[PDB]
Structures are given as structure tokens and as C-alpha cells.
Amino acid sequence: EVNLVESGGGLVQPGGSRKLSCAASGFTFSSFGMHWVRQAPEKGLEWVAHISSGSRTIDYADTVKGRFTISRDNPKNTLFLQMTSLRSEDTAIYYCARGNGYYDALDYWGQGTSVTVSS
Amino acid sequence: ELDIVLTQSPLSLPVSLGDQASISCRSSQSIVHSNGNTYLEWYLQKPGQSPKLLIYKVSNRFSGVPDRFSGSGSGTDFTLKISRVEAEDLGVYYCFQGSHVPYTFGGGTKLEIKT
Amino acid sequence: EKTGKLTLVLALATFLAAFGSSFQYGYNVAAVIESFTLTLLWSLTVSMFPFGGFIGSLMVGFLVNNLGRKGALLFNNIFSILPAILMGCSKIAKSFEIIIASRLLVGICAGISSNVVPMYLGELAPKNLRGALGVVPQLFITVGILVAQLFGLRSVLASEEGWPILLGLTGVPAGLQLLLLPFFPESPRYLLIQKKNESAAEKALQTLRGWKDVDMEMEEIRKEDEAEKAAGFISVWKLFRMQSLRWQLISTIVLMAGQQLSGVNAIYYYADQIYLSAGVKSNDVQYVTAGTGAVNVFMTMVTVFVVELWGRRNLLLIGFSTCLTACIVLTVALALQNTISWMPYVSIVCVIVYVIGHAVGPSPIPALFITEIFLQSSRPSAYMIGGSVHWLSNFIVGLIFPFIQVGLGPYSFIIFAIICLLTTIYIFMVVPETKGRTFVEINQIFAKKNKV
């Protein structure tokens, strides 16, 4: 079965940095685009970023432009999100999601990794 | 800056099992992509669980989504309809547009059982 | 790899291109001392058309590599429209020289269309649809011939001439193409490689395929790019100097030449003759020509779907083999039909078999196959070569076959049979199956064959 498992999360101070990963299995990872989506405590879902299968297309949410960098390694079947200059606004669960190209939609989601930004 | 906004209504929908239920999603501008496609999607999230895809390309059910779920809409106005609410359908529904960057979720609609 | 699908944009682009260019081509071919003057004159006029197709095939690479595939189709449209306006002027003033020039321009249109449409649809569609939509132009050619003779007869029943309706009928496909098609994506391969536009090619592929992420297909196209970067411009001469393209070249030439040397036109205008041999009435021969047209079109649709499922190779084999048997059995048939009345009927059935066979393997495939075999930069020059061989073969057969038929009678078909068998052997020992394979993979197969 298809699995996506994120790691790298945890507690970090404001202004601090943290790099998230998402390990993919059960499908040809390089044929699919990938997204990061977030969810703040008691809040709705907030889209964070996207990267195309070949990394030629990269897009960011306005709230993260200039601060977050999405990347991917297809041979290693791994998606990454490098975060810097973290703030309280950014405390949330981080989901990696599969871009299914026949539909263009997020058909598979990971269990998520929790990132907490505070003193 | 260009901000495509998605608005779900209502915010909370109390229902009994077996009820019909409808959820609305409105975009601040047209969300038809340059590819000719309209990427309005519906996702369901249950408490302590990850979201799952319900609807893609406005009206197409995703694999595994039961036929009680149907999506409709045009241009700027979109609706998700549930013909008969089952216990497993309870949770928070989000619409999402993948047409115009930055991509955006609606604020969510909570589908909940009446007490 | 992710399998592509048929979208509305791609189906409409395919329809517009094939309709205007290839249906005006198919419809057109139907339209295309004193005794001695008549034979030389008539021969010259009917020779102007394939010579026109020859010239048009020669100028394919120029137009394609400058204007693009679509742009080439639009120039094909001015070369198509100009004879019609020359026909309006013909209504105003008409000379035999203008008739000659008209058949020349029509010929150019024929060649350019026949070469460019499978190239355009080939570079447009994904590989599977590259095969199907690769067959589609010939489908519109069969349609066109069918509607041409059917509407011609219906016209004759209705009135001596259908001028406003006919002019409208020729105007409509060109009008629809000129209006709608410019708003449809160019060849993404032309855009990314030749025109060097990543964004335009990306969006073109997005609209064509129906999905956002084209990355793998684009990087594949760039694989083709770096494959052709070692080759360079690849002029026709340079193409002839290249070993890597050599067996591919021989393949194209043998395919086109064999196709036109299979005796298609002989069957075309001697059909009514064999129908007379059967004793069939002129109205009834008109009906069975209509029926042969229906067979051709239907079996051409079948040829689309089967070209995609079974593959191009096996269909080439089936077609050429069925045409070979058709030829030999035809010769024995014609020998036996003067002796026995049961045979000529058989000859009719066998002729139908021929029409089918050639409708499947020989006619539709080789052009799309010219597209499939070569890569981006070497494709249009290869279409110049293959097209040239095609129209020159049609010319050679055109002038030479009358003398052969008049001299040797029925045996003339045996030569065509020999051609068919030789061709079949060639396809057996050479032609690879290109179904579901990228241009790079087929190029690697052919390169492997060339190196060894």
C-alpha cells in the first residue's frame, strides 16, 4: 500500500530553524507533484507550498514567501521543506501530500509531523 | 498581491443521520485555470486523523468515495452535497483551489451530529 | 510513465487540422493528332498534381522549421484557398494555363498537408494518441474521397452544378481551421526545442494533456533535444550521410515507394472496369464505389483503434500481405474469369480484400511512422524525402502504368505483387514496433541496428 511518512518536526524557538522531510513509498514518486499543507491548533487547513515532479515548478503561500524553501530528491524518494526564521504564527501540524497527476489533487496524505514554535 | 479567497458556508452544520446536507464554497475571483480545467476540490478531515480527498475537478468523485457524495458548481459558485449523512461522514470539510498560486483552503465547515 | 488521455483541446485540435488540411486533401484528390494531343494534355494536367505534391513536400522543412507545424498548416490553407479563388476568377475568366497552375497549387497543398498533419498530430499527441491521431488524417482523407464522390453524385441527381454549395463546402474546413486552430497549442516539441520556449511548451502540454505537471514529458523532450544536438541541422543531404538514420531512411523510402507501387490507382479507376466485367450497371457501379468508400472509411476507423492496439508493424504486414494475395489471386482470377463466369465474382471479393488491406497497413501508417521513427530536427527532412518518394512514385506509376497495362494486360498486377512481397519481407526483417515507445527509445533501437 501507498505510504507517506513525515519526520524532522519538534520544538523550536522563534527566529529558529528546522528542516522537515517526507518519505514516500508504494508509488513511483518522481511521476507525481508534491505539496506541503499545514494546520494550526484549533484552526482550518492552510496550504503552504508545492513542488512539481521534476522541481521545475515551485510555489509558496504568501505567509511563507522569502522564508520557506521546498525541495525534493526523486532518487531518494524524499520530499523536504527547509524552514528558517520561524515564528509563533508557524506553530502547526505539517502534512506532506501527493499530487495525483491524472486528477491534479491531493489524493494521499501523510500522518503529519508537529512543529511547535515558542519559548 | 494576488489572493484567491475560498469561503465555506455555513461554518457549522448540525444534522441527524440520514439527513441531506449541503456545503457552499465561493471564490473571490474565477478559479478556472489556464489549462481549461477548474480545480475545486473537497477534502474531509476527522478528529485526530489526516485529511482525505473526496472530490476533484468540481464534480468527480475520487476513488473510494461513496456515491452519496456529489460535487457541483460553476464559475464562482460551488457546492458539495451529501444525499444522506452517515456517521462516518461527520467531520470538517474543506474546499481547495489549485488553479491560481498561491493555493488556498476555505476556512472549513464542521459537519456535526445534533444533540 | 504516466499515460496520456484524450482531451477536448487535443481532440478539437486534431479535428481542425485533419478536417481542414487532410479532408480538403481527400476531397480534393477526387476533384483532381487531336487524340494524341488529348493523351499528352490529359497526362500533363494529371501530372501537374503529383509534381505539385513533390514541390510541396520539398518545401515542408522550410515552412515547418520556421512557421511551425500549425503555421505550415495555415500556409497549406493559403495554398488550398488560392485555387478556389482562381476558380472564382475562372468564373470571371478562365484559361487552360490557369487550370494547370490551379492543379499545381492544389498539388503543393496536397503534399504539404499529407506530410505536416501527421507530423503536427504526432508531436502534439502522447505516444498512444500519437499512433491513433497519427492515423486520423488518412481517415479524413477516406472520408473526404467518400463525401466527394457521394455528394458529387447527389449533386448530379440534384443539378448539373452545385457551385454555391460546393464553394461553401470547400470553404468551411479552411474557414474553421483559420478561425479556430490558431488559438490551439503549437507543437510543444517545436516550442521547447526549436523555438526554445520552456514556458510556452509547458502551457501547451498542460492544455493538451489536461494536467498541471508536464515535467517528465518535457525532460523527455529535452532528452530528444540533446540527442539531436549532436546531429545538428540535418539537411536532407546530411540525412543521407548519416548511418544512425540510415536504416530509418531506407525504411521510409521503401515504405512510401512500396505503398505507391502497390498499384492503388490501377485499382481505383479499373474498379469500374472489373465491375463491367461482372456486368454491374453504371448506377450500381456507382453504388459499389460508394460501398468501397464506406469500406475504406470504416476499416480506417478500425485502422485507428487497431493501429493503437496491435501496433504499426503487424498492421503493415497484414496490409501488404493481404494486398499481395489480393494481387496474385486477382491475376489468376482475371485469367479464369474469361474462361469461367464464377470467378469474376471472386475477383470482386478479392478486390474488396485489397481495398481493406491497403486501407489498414499501407496507406495510413507510413506517414505517422515517418513521424515516429525520426527525432525532432531530422523529422521534417525525412518527411521531405519520404514525401518526395511518395509523389514521385505516384508520378512514375501514373505515366508508366498505362504502357505496362496496355502491353502486358492482367500480368501488370504481378509486378505489384512482387513489390508487395518484397516490401513485406522488408517489414519483417526491419520494421520495429513503435507502439507505446518514445522517439528516443525507437531511435535507440534503430541506432542499435545501425551500429551492429
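We number chain C the way Swiss-Prot does; in order, the residues shown are 7-38, 61-480.
When the header is checked for method, it gives X-ray crystallography, 3.3 Å.
Just so you know, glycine gets a Cβ as well, placed from its N, Cα and C.
Taking a C-beta cut-off of under 8 Å and a sequence gap of six or more, C:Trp419 (D-fructose binding site) has these contacts in its own chain: C:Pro78, C:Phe79, C:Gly81, C:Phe82, C:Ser85, C:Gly135, C:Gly139. What Swiss-Prot records for C:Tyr31, C:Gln166, C:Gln287, C:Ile295, C:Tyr296, C:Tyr297, C:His386, C:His418, C:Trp419 is D-fructose binding site, and it gives experimental evidence as the kind of evidence.
Among the mutagenesis results in Swiss-Prot, C:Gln166 to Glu has the note: Impairs D-fructose binding. The residue drawn here is the original one. Within its own chain, C:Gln166 (mutagenesis position) has C:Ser28, C:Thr328, C:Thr331, C:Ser391, C:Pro392, C:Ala395 as residues 6 or more apart in sequence whose C-beta sits under 8 angstroms from its own.
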Endpoint distance, Cα to Cα in Å, for the 22-residue gap that opens after C:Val38 and closes at C:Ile61: 25
C:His386 (D-fructose binding site) CB neighbourhood, other CB atoms within 10 A: 24
Annotated D-fructose contacts C:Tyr31, C:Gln166, C:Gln287, C:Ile295, C:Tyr296, C:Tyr297, C:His386, C:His418, C:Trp419, maximal Cα-Cα distance (Å, integer): 20
C-beta crowding around C:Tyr296 (D-fructose binding site), within 10 angstroms: 14
Cβ-Cβ neighbours of C:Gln287 (D-fructose binding site) (radius 10 Å): 28
